[PDB]
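J.: My questions will all concern the structure given below.
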Amino acid sequence: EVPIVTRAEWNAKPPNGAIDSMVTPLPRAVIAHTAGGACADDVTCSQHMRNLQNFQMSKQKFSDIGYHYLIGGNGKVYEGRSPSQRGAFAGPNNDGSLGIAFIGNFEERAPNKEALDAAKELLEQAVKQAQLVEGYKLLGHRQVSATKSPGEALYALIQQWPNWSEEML
């Protein structure tokens, strides 16, 4: 199990705009990075969460922060969209996908061990909670969207995780 910093606990805004529904448990999990600054304490990670939500809602015009979960460099998992709400990270490939973004840019260095542990524990938890199917496909963001996300270093790691699938969408 892994604790979740709920939307209220990071002082999220509610969505502004409808979000399409998805049927859980979801067949796929998609690992992204936010590509921005890293965060290393509870104050900055919480602030990065609000800043990302505000940027995506205000500039990208998403209905909400685009991911279901985000993982700070402090090792904490922050709640985004509900798993039964379609994410906004992969356009036509949003369907059936649990989006988990590591906060930071992991092109050249890996996330902190605490963040990686948190992600593995989160996947296990998502399966146990019927958010994610047991026989899930684990994908990097780059396999479903034209992007470098989740960054070379993080992508190399997730390819080694259970259920990583080589499919390119």
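Heads up, residue numbers simply count up from 1 along the chain you see.
Structure determined by X-ray crystallography, 1.5 Å.
The backbone N, Cα and C atoms fix where each Cβ goes, and this holds for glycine too.
Feature table excerpt (Swiss-Prot):
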type	residues	note
VARIANT	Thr44 to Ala (Swiss-Prot position 62)	In strain: DI7, Draveil, Loua, Monty5, Tahiti, Texas, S30 and ZW141
VARIANT	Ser165 to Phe (Swiss-Prot position 183)	In strain: Loua, Monty5, P. bourg, Tahiti, Texas and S30
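Let's see these features in context: how buried, what's close, how far.
T.: DSSP gives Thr44 (variant position) a helix state.
In the three-state DSSP classification, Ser165 (variant position) falls within coil.
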J.: Round to the nearest Å and give the CA-to-CA distance linking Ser165 (variant position) with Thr44 (variant position).
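T.: If we compare the Cα positions of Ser165 (variant position) and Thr44 (variant position), the gap is 33 Å.
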J.: Could you work out which of the variant positions (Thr44, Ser165) has its C-beta surrounded by the smallest number of other C-beta atoms within 10 A?
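T.: Sparsest of the variant positions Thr44, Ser165 by Cβ contacts within 10 Å: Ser165.
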